[PDB]
Amino acid sequence: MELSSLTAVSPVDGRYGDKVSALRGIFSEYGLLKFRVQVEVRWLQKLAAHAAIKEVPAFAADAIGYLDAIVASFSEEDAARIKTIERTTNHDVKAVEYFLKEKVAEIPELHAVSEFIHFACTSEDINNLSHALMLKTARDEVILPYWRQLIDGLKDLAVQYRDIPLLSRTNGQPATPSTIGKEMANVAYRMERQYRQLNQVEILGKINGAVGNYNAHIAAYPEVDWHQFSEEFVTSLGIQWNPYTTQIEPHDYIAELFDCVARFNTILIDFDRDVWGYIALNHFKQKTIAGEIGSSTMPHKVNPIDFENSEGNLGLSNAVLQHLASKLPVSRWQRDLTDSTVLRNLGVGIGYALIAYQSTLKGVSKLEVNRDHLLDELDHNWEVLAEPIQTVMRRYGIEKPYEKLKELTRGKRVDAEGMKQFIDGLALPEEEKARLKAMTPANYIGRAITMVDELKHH
Amino acid sequence: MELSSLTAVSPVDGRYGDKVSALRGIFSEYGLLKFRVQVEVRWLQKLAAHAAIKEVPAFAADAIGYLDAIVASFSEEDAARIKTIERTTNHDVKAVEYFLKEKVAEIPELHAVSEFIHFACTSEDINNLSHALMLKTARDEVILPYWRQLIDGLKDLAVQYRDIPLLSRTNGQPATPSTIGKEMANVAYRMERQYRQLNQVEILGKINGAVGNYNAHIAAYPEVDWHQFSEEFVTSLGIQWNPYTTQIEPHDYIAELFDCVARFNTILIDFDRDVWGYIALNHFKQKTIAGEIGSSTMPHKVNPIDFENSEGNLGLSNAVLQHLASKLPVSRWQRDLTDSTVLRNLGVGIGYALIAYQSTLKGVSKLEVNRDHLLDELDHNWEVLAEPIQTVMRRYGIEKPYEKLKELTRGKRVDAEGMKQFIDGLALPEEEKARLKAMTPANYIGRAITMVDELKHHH
Amino acid sequence: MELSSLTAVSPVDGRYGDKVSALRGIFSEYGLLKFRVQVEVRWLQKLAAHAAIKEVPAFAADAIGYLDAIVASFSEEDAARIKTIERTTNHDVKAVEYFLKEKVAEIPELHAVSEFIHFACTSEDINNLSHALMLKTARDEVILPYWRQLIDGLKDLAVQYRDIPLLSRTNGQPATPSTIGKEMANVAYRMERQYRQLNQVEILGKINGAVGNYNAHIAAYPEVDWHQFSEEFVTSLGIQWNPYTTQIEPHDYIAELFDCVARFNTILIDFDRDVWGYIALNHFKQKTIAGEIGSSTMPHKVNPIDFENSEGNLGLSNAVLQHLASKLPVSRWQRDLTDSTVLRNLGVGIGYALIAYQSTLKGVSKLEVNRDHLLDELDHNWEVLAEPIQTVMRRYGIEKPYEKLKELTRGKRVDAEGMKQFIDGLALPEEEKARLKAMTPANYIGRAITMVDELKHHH
Amino acid sequence: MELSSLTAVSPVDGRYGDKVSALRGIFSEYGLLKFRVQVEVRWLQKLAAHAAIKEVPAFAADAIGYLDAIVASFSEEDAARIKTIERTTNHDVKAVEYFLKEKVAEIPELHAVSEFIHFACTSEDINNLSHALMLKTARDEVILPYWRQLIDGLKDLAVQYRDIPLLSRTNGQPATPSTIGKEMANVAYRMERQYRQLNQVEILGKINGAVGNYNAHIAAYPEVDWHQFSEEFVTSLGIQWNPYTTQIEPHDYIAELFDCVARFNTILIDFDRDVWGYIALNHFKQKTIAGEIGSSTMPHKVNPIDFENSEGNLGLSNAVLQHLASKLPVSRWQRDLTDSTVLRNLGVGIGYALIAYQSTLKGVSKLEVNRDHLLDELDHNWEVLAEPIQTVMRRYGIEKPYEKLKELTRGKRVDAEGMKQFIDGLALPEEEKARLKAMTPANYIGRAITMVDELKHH
Ligand SMILES: Nc1ncnc2c1ncn2[C@@H]1O[C@H](COP(=O)(O)O)[C@@H](O)[C@H]1O
Ligand SMILES: Nc1ncnc2c1ncn2[C@@H]1O[C@H](COP(=O)(O)O)[C@@H](O)[C@H]1O
Ligand SMILES: Nc1ncnc2c1ncn2[C@@H]1O[C@H](COP(=O)(O)O)[C@@H](O)[C@H]1O
Ligand SMILES: Nc1ncnc2c1ncn2[C@@H]1O[C@H](COP(=O)(O)O)[C@@H](O)[C@H]1O
Ligand SMILES: O=C(O)/C=C/C(=O)O
Ligand SMILES: O=C(O)/C=C/C(=O)O
Ligand SMILES: O=C(O)/C=C/C(=O)O
Ligand SMILES: O=C(O)/C=C/C(=O)O
């Protein structure tokens, strides 16, 4: 069978292919080849612009334009030609070199310096810079914008549900109340920390020849400061310079990038699970679309499939991201080639994540808080007032406060009247007694609401 | 950009797409849908053949042929129709049901029992059986055949290199010799163990309604023995029966299946790495063709790129296989849907492995043992004879045998002459002294050759 | 600070030390050394009993008893002596050899064949056999017994709760009912599958010299069939023979063993989580004793801390088990020593699991099903009867059955009365209408109870 | 059997127990209890020092001293008492509370405010701050110093071997030369990046009650600004404040801490492997100790067991660190208790790492570079000069330079005379021809030496 979204082995290009279309122009073989062409061309232009390198005179305006067009117009047809050449070379980057030499052959000025294409370069000089550009593009144009959508989305939920009381669950058991909004706020805050970290991750690049010592460069141009030339070229591409490497850029920054993405994903997994649970408890109703089918056999079903889809894909994302993070930075001696094939999977780990981000956003858009249920549940759990009562008792020196409340509530059902009766028998100033009799599980929410309102201050 | 092998995000469908084409008809959405249709059709066919279920009379030959054709000729166009219907249902299995209902509408016999399609079934009854069929097919038609090629390949190398001496390396250091063939035999033996295990793994399936208690089945047909019905149906598909489940088949067998593939892949990583190193030591030269480029900058390079490609892909395979193996069997209460999207990746872990198997076979085809280097290295490591000498001394009661050889060789360079002189000073019977003076690093290979020759007698 | 359970870095030897005491005599350095001594002693004993090896005459009863005593009475003091000798050798197995040599010196018979201790052996010949003995002992005396307790425990719950109705949850939502007992039975069945698998795993061992070719053995005794000698010795230890290896036993069986324990642990995590949730839903209340504190701040709390402790430890167990399973079988060339230090952790992964098994059993002992809540919840979810109604409608040819019930219940609240009214308007034979009007969420449990009663007939 | 280093199940407390003794006072149950006592006491002191909280008057000098002594003198006997109390409570932190109440009972001033011990606190307020102190102490006093030793060690090797030529290996094959020192320098640089990152990781702490909303605090003291009180207390402990949490501190920073430690460990694994290989190639000899045994059967053996031990333990370390990093940040709703038992393993992942750090240092101390072998090997690989020759040809416009050199060397043995003969036939200016004939694989090292000398500038 020919490849199509229906026949694709992986769901990243298959069932969810339309959810990650932007990655097809970045992490695919086409994307890799596109970026390699960009790097090769930029290298030739720097050599030409470098006065000390007389063998490569400055290019005329039209020659520079011809070169820039090769970069900007790079097509699948161009990539297909490179692969055709690769059939002969069985070496992808050499095929890129030969492809570029073919392209400039018709332009005398360029053909003249044809043998300067890839001059003194090793394949990894081209590959690592290509990977850097792929990752930088992915982060700045795709990943961060989804993270911002998720963060803004959670904040909106926090504000929207700021004052909606919730019977908290610790150890899965009824506990001291909070508000739906506050529980949303906690997640936004965590996501924000990771967003800052991802944005601060360095994206490194290098260019220094075969084993990282500019051997070939120096042999031909011993008078040129290639260490300076290297830093200038890498930074000219918008990449941060990595001065010490072997044949390959070590890949530590890729682990740094993926580790933070995995942390964010983990926070999202936690969120997907919690909401799945709130929906199970009926604290949230789900918006329904006319025509849709919840269950093939149970007509009444309305399921949180978006949160579940996201949860599953986040696990897959982390499995791939984690493997790359831990495996890439280890390479035998000056390097073994196992990282090449692995690096063709940078978009895979990212892709599962993007699919999950969209699913979560989709699930969030269908949330309908159920205040009635939330409040009704709280009204059936007056035992949660045992904490404040004992704490107040502690304040006013009443003996064994915690112990007395434990005797009253642990393993015992106690309603409002019962809790109220206990308070009345306490040796406390009327003012405090009345203050205690005035609280309910629904209003025993502490600083929850204000916590939500102050989030914007962090 | 439209999807093509060039724009595909994953190299399983991209760069290596042509290496795993067989999986496109199995693990993809098209494959999933095709098997779902097969299961649905067979379910309807069993209901018809069941005399006690009179509302669905036995189907005549032409109707059975029409149903069989739906299964056999299932096309991408058919899959597209289901996807079109799914746009409305937002439920894939329900779209399959509607698809089939549309298909039988033109056959009165079949159209008359239209509402019996998916009768009493829950989506997972169809899904789990499809996954089982997908995995069984992949194992018997794809995985095992590659494993047999690797095993036979290693065995061929074992025989071909049965008597070629090798300076063994323990802790990376020169050690007691072996033969290239013996080192290959060890790997083939480990591979065979996993082969037998994978083949013995159970591929389970179930069919029992919404939560596993045949609730719906019994509500409509209380006089029918659905437990028996279930076992017959699952086994009729060539799948092994799993009588106890919630809404989903628990997936334990998937972990069992993936755990053995991972063990096999691990053995292969070990192999890829060892050969990469033997090539690094120049114990093997590499066959290459004119035109091929080793390095873009170093024209003299000839690299073991096939073994490296395999090694990298095996790591990826195991990472995906292991995630599925450990995550799938955990599902909240009667099931949470997180396993659905994950199960659409059964072929991904398998795909990375297939790519690796082919790369290794390619690498193996290019190996050329370098007898000259192997022997020359052995002739510069006569210190390895310290072990046999001390051992012989132990036998004949000579004092501090091991200790004496350690003082003589640890941290010291000793050639054939120096080792010979030492043996001469030993208080051993002439015959034993001669035997020791007759051995060399190259012939101090123990039972290596016979071990290789006897491999065929195992497994 | 001196080491004590209070200062121990790891909770396996610290807080939970008393929960895994049996492992101290197996996987610790003391245990490793004890088994090494056992293997060394048995090796010497076989050499003596082998008539062809005349330099080591058969041992008389008292000498055999003295050797057996070294093995049987091996103490921490003996272990300390070896560690003392190791301070000089910087090689543990060599220290064991010297230890034994010192021990036999007082027995002329044994002292006379002193240099035959460790004869022709490489350290791994002793190590791998010790690991095999450690794992076999742990499996047969520790792991399986806990697994049997869990399985029997789940089966007891299954029987005890066989007929207690439960509103099932799929996607976390109210679904077709089952029984508490049926949900327990499902787990017991999965556990039994892994139990059989773990019991069937092969525990392999080898003994063949420095690199696996009996080089040293053949150099001294070329007329002896060491391949046969090897198989006899390994099997005499109750271990299964692995004829092909490098310096180390490849460790594939360790992965096979650990892969099944991990699958079992995964099933248990699934269980711990489900029960944690059933407790959260108040389907089960928890037994607690006076004096116990649930929360330091919320006096009303009663938490399922036992299940939570188990769940956390199972994750830890699998993480260690999986690392060993995937890393151990890869060793550079004839072996690199990275597996030695790692193999000192065989008991760690097992320890986390043992802690978890005991915590779960403790949690189970405190469960008290809450029939009132389970039934009350079911009585507020009559919408689950939409499935059986539509299914019956399908049987009797009523049009758009599923679709009609969806419009009636999806996103809508429907009580017993509303469901009853709907059934009355259906064009079905009186008998079928009555049957539908007679069912309730609580009795719509299908074959749940019989499934539980038939569990005993499986496995 | 009773617990001893010989009977310990885990080698962290067993065979290598003496290698991690410092962790016994930090991550053990004793350490956890010690820190919990510290937090509880500090909390009581802040309440006393807080003027607005009149029910807890400022403490006299001797009372404060008595409290400080409880913290500073905390012993195993004290910890044993807490565990004895825990037998009754089956709740560790409550046992700590009761233990402290017992300790102050003899001091009237303290006994007077006995019920203010743990006032309004939830166990996790104490636990998370304890974990923060454990991790901060471990990083600043143990981990970073080992990393600094390793970094300084690699730098010393770099300087010591700065000019020692090495036949590089890419794909495991003879490649463009470098120097032993440069290969050491690359590793030091990578380790330094992680050191900076680990040092910059935030160590967070919180204190806000049952579910994070100061519910109990406000119920008793509605006039006190508990949000300010919280930030002050956490920062007073030297911990960074985490304002938004549920019952537990989310643990994201722990993942951040462990992820960077794992990255460092991975770099070290790569190093352990490379040196193991250099030793296998005989580029490094190993120092030998009189009396030691390399092999029980092969008398001549001298093995790099220290690097191997380190490699094995680094893998174990990462397995544990990774599990904690990915599992801890996920907790059901306001929290499930699975993280408590897991957090008792913070020292385990760290312990394996420390054992490995020491083993690597030990292995490094035994390295003896073998210049003779290194140089002899290079002198047998004149084919590596094919790169510079073709590059020079490229510079001077000689047709198909790379192609001509490939024909000459790919799959062919070419010695100095052969390479020299090829150069003589080139149409290049004598000056360049002589420059090429003057190089050897040993001096074709590019900027390697200078790269090493400039490391100190980064
Ligand atoms: N040392 C190297 N650096 C960069 N590319 C290489 C190196 N060695 C081989 N290659 C080529 O890199 C490509 C790797 O392909 P793949 O394994 O599919 O990722 C192959 O086309 C090789 O010919
Ligand atoms: N409980 C369930 N069992 C089987 N399929 C379901 C269930 N709940 C929802 N679905 C459907 O299964 C599909 C899951 O899609 P995906 O997440 O992409 O794997 C969706 O089309 C859902 O409508
Ligand atoms: N090739 C080998 N086979 C078995 N033991 C070895 C080997 N090489 C070194 N050893 C010893 O094995 C022990 C490994 O200790 P450890 O790294 O703590 O597990 C050390 O005492 C070494 O002297
Ligand atoms: N929600 C909670 N927060 C803090 N501690 C708890 C909580 N629930 C139970 N505990 C106690 O925490 C301890 C956990 O012990 P372990 O599982 O061994 O780490 C037990 O002593 C419990 O009684
Ligand atoms: O193609 C390169 O740039 C390098 C190849 C190699 O080192 O083998
Ligand atoms: O589609 C089904 O078969 C089941 C759906 C559900 O349980 O929600
Ligand atoms: O101690 C041994 O048995 C082997 C040691 C080695 O191969 O180095
Ligand atoms: O002990 C505590 O602080 C909290 C306990 C709980 O939430 O259950």
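The first residue you see is number 1, and the count goes up from there.
Note that Cβ sites are derived from N, Cα and C of the backbone, with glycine treated the same way.
Pulled from Swiss-Prot:
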- A:15-16, A:90-92, A:122-123, A:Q247, A:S296, A:301-303, A:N309, A:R335, A:340-344: N(6)-(1,2-dicarboxyethyl)-AMP binding site (BINDING)
- A:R15, A:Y16, A:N90, A:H91, A:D92, A:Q247, A:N309, A:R335, A:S340, A:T341, A:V342, A:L343, A:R344: AMP binding site (BINDING)
- A:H91, A:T122, A:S123, A:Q247, A:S296, A:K301, A:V302, A:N303: fumarate binding site (BINDING)
- A:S295 to A: Reduces catalytic activity about 1000-fold (MUTAGEN)
- A:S295: active site, proton donor/acceptor (ACT_SITE)
Listing the binding-site residues A:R15, A:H91, A:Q247, A:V302, A:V342, which lie under 8 Å (Cβ to Cβ) from chain D?
A:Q247
Using a Cβ-Cβ cut-off below 8 Å, which of the binding-site residues A:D92, A:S123, A:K301, A:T341, A:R344 are near chain B?
A:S123, A:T341, A:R344
Taking each of A:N90, A:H91, A:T122, A:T341, A:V342 in turn, which of these binding-site residues have a Cβ less than 8 Å away from a Cβ in chain C?
none
For A:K301 (N(6)-(1,2-dicarboxyethyl)-AMP binding site), nearby residues of its own chain (Cβ under 8 Å, 6 or more apart in sequence):
A:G294, A:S295
Measure from the Cβ of A:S340 (AMP binding site) and count the other Cβ atoms within 10 Å, all protein chains considered.
18
Span of the AMP site, taken as the largest CA to CA distance across A:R15, A:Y16, A:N90, A:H91, A:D92, A:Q247, A:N309, A:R335, A:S340, A:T341, A:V342, A:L343, A:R344 (Å, rounded to a whole number):
41
Quick one: Cα separation, A:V342 (AMP binding site) versus A:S123 (N(6)-(1,2-dicarboxyethyl)-AMP binding site), in Å?
16
Hey, how far is A:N90 (AMP binding site) from A:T122 (fumarate binding site), Cα to Cα, in Å?
16
Which one, from the binding-site residues A:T122, A:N309, has the smallest tally of other C-beta atoms lying within 10 Å of its C-beta?
A:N309
Site of maximum Cβ density within 10 Å, from binding-site residues A:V302, A:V342:
A:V342
Given the binding-site residues A:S123, A:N303, A:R344, which lie within 10 A of A:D92 (AMP binding site) by CA-CA distance?
A:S123
So if I take the binding-site residues (A:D92, A:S123, A:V342) and measure from each Cβ to the nearest atom of ligand 1, which come out below 6 Å?
A:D92, A:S123
Measuring Cα to Cα, tell me the gap between A:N303 (fumarate binding site) and A:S123 (N(6)-(1,2-dicarboxyethyl)-AMP binding site) in whole angstrom.
51
Spatial neighbours of A:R15 (N(6)-(1,2-dicarboxyethyl)-AMP binding site) that are distant in sequence (at least 6 apart) but have CB under 8 A:
A:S5
So among the binding-site residues A:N90, A:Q247, A:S296, A:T341, who's got the most Cβ atoms within 10 Å?
A:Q247
List the Cα distance (Å, whole number) between A:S123 (N(6)-(1,2-dicarboxyethyl)-AMP binding site) and A:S340 (AMP binding site).
11
Compare the C-alpha of A:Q247 (fumarate binding site) with the C-alpha of each of the binding-site residues A:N309, A:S340, A:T341, and give the closest one.
A:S340
